[PDB]
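Chemist: One structure, pasted below without further comment.
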Amino acid sequence: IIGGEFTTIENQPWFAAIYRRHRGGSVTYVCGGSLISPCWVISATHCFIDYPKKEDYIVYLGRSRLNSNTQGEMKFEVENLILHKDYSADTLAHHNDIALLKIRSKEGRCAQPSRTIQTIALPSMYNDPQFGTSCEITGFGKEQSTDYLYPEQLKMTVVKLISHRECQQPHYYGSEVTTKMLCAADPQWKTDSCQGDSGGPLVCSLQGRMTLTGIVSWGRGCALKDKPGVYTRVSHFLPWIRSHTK
Ligand SMILES: N=C(N)Nc1ccc(C(=O)O)cc1
């Protein structure tokens, strides 16, 4: 997250921290995700597509720090890693950039909700906020495009939903943006998602409910003029979500 503010997991208690085991045993952060039910985290296929072996990955819930334990955190193995069969990546764009991780602990339990661990609601079908709505993004991604390190402390910011018409303008992203994606940016381009925020939630208020509207997917640089963040439009994937979590 470029700009915005530091936060703790109690403010975004559906945030999932996804890590990968290396041969040798070093463990590095991969991507964010969102807990949509006690046994299911939703994320981005592009996070896993190079290393699609579920045994390689660890999921934490109730975690506020990247490389240290948060009191109350729960650690899960991935029982299933479901990537979207129609995934494709262009030089920029990721199409159908959505993934489902079925989580289960060493004792074969799912998440127990708490102050630091809660599910986020899915939107109703094709039901997105109006363009110019303010939504929240959460992640451990870079604080600056030129940073080598990720922040140790979770961050969140606010960006405004951009209309498809605006986002498909040539000097923005042209046809690289589709109706299955949402664009969001700061009017001053001063805050954005960045590398390492992939898979993380875009949350908006819909009929008085915090709702998972989007999943961090792609973008040209971060917090660049005319280069919005691009998000998987979750309200266009409910059949795929429903089918693979039955
Ligand atoms: N918000 C942007 N302008 N860019 C941007 C978005 C996502 C990612 C990612 O790694 O998923 C990287 C860069």
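The numbers used for chain A are those of Swiss-Prot, and the residues that appear cover 179-424, in sequence.
Just so it is clear, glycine is given a Cβ too, placed from its N, Cα and C backbone atoms.
Under the heading active site, charge relay system, Swiss-Prot lists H224, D275, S376. Here the residue is the original one, while Swiss-Prot reports the published mutagenesis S323 to E with the comment Abolishes phosphorylation, proadhesive function and ability to induce chemotactic response; when associated with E-158.
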Chemist: Which of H224, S376 has the fewest nearby Cβ atoms, counting only those within 10 Å, among these active-site residues?
Modeler: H224
Chemist: Got a sec? Which of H224, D275, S323, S376, the recorded positions, have CB under 6 Å of any ligand 1 atom?
Modeler: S376
Chemist: Give me the CA-CA distance between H224 (active site, charge relay system) and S376 (active site, charge relay system), in Å, as a whole number.
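Modeler: Given the Cα positions, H224 (active site, charge relay system) is 8 Å from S376 (active site, charge relay system).
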Chemist: Using a 10 angstroms cut-off on Cβ to Cβ distances, just flag whichever of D275, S323 is the loneliest among these recorded positions.
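Modeler: Sparsest of the recorded positions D275, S323 by Cβ contacts within 10 Å: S323.
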Chemist: What's the CA-CA gap between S323 (mutagenesis position) and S376 (active site, charge relay system) in angstrom, rounded?
Modeler: 14
